[PDB]
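Below you'll find the structure, written out as structure tokens, and then a few comments.
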Amino acid sequence: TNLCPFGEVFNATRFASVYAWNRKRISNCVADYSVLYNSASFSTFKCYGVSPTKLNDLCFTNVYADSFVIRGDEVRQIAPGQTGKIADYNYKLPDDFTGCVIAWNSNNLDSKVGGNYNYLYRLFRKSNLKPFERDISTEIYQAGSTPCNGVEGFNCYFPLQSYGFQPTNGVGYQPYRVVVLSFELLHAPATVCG
Amino acid sequence: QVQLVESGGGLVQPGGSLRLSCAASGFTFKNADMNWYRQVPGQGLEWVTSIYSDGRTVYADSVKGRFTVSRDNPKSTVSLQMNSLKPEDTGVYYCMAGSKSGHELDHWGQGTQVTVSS
Ligand SMILES: *[C@@H]1O[C@H](CO)[C@@H](O[C@@H]2O[C@H](CO)[C@@H](O)[C@H](O)[C@H]2NC(C)=O)[C@H](O)[C@H]1NC(C)=O
């Protein structure tokens, strides 16, 4: 019964927005990645630094599970060295990233008629994010040389933005649930095997 | 210039009632979706409720039966009747209008602080 809670992340009910992604650290348990492949519901299942076929035979110090929701057009930006609104302003992975990137379509769950305004994404930011940096600031972005004084208007836009997922949208704009597993290896003993 | 003017924050004891208002100017209000979000200092925005142009109202399960959204289309006003408040409802509330026009952006309000504690 010492199994790592995989269902608590993938089979979760709510998924955070990409600008305020949710991270759950997993340690001291048995990680069975074989049941992950036995689902076939994932559109993207790519790993970096390790081979996904040779998984379930490794050990790591800590395992961080970052879960959020973006659209299919932006799933390509969940990779080291990528650019775009998601990779620069919302969730940036390091170049020396050693983990796996899992994603699957959730149109029947994260999309309602008229627009699912529950999910947001940062659109404007004065600079890009660092690896594993989260920016939840709602400061009014100054688009031009005109100041804003915390009030929206001309050249002053709200930093966040909603997706408005609809079931009738294109496949690129439909919502996709992403779970980025980070495998940390330090000089400390490992706690996640199995 | 699209503007959203928020109003109706303030301090309230656990169990009080509030009525936040959103003043919309610069677009067709009768054909726009209006949404409410609250942000506790330290966390991201949480979707509170929404009311579409169809008049359909959708509420989060955390405020089910306690909040209510109004839509005064001639006045172009979004009213959020916040009733039976709890300390967990403390935070800055935002009303935003968005979408329907493609190359547009969701316009947001300036926010109103709401505090509930004793
Ligand atoms: C999320 O829950 C589903 C079921 O609600 C799990 O899917 C498997 O489904 C098969 C066939 O219906 C069952 O025989 C298995 O018992 C289910 N569980 C397995 C294989 O672990 C799904 O695995 C769950 N997701 C996670 C990450 O545990």
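Here chain A follows Swiss-Prot for its numbers: 333-526, in order, are the residues you see.
Method of determination (from the header): X-ray crystallography, 3.2 Å.
Cβ atoms are placed via backbone N, Cα and C, with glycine included.
For the mutagenesis of A:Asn343 to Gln, Swiss-Prot gives this note: Reduced viral infectivity. The structure shown keeps the original residue. For A:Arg346 to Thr, Swiss-Prot lists a natural variant annotated as follows: In strain: Omicron/BQ.1.1, Omicron/XBB.1.5, Omicron/EG.5.1. Annotation of the natural variant A:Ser373 to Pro in Swiss-Prot: In strain: Omicron/BA.1, Omicron/BA.2, Omicron/BA.2.12.1, Omicron/BA.2.75, Omicron/BA.4, Omicron/BA.5, Omicron/BQ.1.1, Omicron/XBB.1.5, Omicron/EG.5.1; the original residue is retained in the structure shown. Listed in Swiss-Prot is the natural variant A:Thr376 to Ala, annotated as follows: In strain: Omicron/BA.2, Omicron/BA.2.12.1, Omicron/BA.4, Omicron/BA.5, Omicron/BQ.1.1, Omicron/XBB.1.5, Omicron/EG.5.1. In Swiss-Prot, a published natural variant is listed as A:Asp405 to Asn, annotated In strain: Omicron/BA.2, Omicron/BA.2.12.1, Omicron/BA.2.75, Omicron/BA.4, Omicron/BA.5, Omicron/BQ.1.1, Omicron/XBB.1.5, Omicron/EG.5.1; complete loss of interaction with host integrins. Looking at Swiss-Prot, you'll find the natural variant A:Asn440 to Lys noted as follows: In strain: Omicron/BA.1, Omicron/BA.2, Omicron/BA.2.12.1, Omicron/BA.2.75, Omicron/BA.4, Omicron/BA.5, Omicron/BQ.1.1, Omicron/XBB.1.5, Omicron/EG.5.1. For the naturally occurring variant A:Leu452 to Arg, Swiss-Prot gives the following note: In strain: Delta/B.1.617.2, Epsilon/B.1.427/B.1.429, Kappa/B.1.617.1, Lambda/C.37, 19B/501Y, Omicron/BA.4, Omicron/BA.5, Omicron/BQ.1.1; Contributes to cellular immunity evasion and increases infectivity. Looking at Swiss-Prot, you'll find the natural variant A:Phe486 to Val noted as follows: In strain: Omicron/BA.4, Omicron/BA.5, Omicron/BQ.1.1. Among the natural variants that Swiss-Prot reports, A:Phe490 to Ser is described with the note: In strain: Lambda/C.37, Omicron/BQ.1.1, Omicron/XBB.1.5, Omicron/EG.5.1.
The structure, with features from Swiss-Prot marked on it.
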{"residue": "A:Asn343", "record": "mutagenesis position", "Cβ within 10 Å": "8"}
{"residue": "A:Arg346", "record": "variant position", "Cβ within 10 Å": "9"}
{"residue": "A:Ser373", "record": "variant position", "Cβ within 10 Å": "8"}
{"residue": "A:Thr376", "record": "variant position", "Cβ within 10 Å": "17"}
{"residue": "A:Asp405", "record": "variant position", "Cβ within 10 Å": "15"}
{"residue": "A:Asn440", "record": "variant position", "Cβ within 10 Å": "9"}
{"residue": "A:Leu452", "record": "variant position", "Cβ within 10 Å": "24"}
{"residue": "A:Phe486", "record": "variant position", "Cβ within 10 Å": "10"}
{"residue": "A:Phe490", "record": "variant position", "Cβ within 10 Å": "23"}
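Those variant positions from A:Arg346, A:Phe486, A:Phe490 lying by chain B, with Cβ under 8 Å from one of its Cβ atoms, are A:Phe486, A:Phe490. Rounded to a whole value, the Cα-Cα separation of A:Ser373 (variant position) and A:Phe486 (variant position) is 44 Å. Here the CA atom of A:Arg346 (variant position) lies 20 Å from the CA atom of A:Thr376 (variant position). Looking at A:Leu452 (variant position) and A:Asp405 (variant position), their Cα atoms lie 15 Å from each other. Looking only at Cα atoms, A:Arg346 (variant position) sits nearest to A:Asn440 among the variant positions A:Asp405, A:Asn440, A:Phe486, A:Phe490. Not one of the variant positions A:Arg346, A:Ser373, A:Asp405, A:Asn440, A:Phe486, A:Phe490 has a CB under 6 Å from ligand 1.
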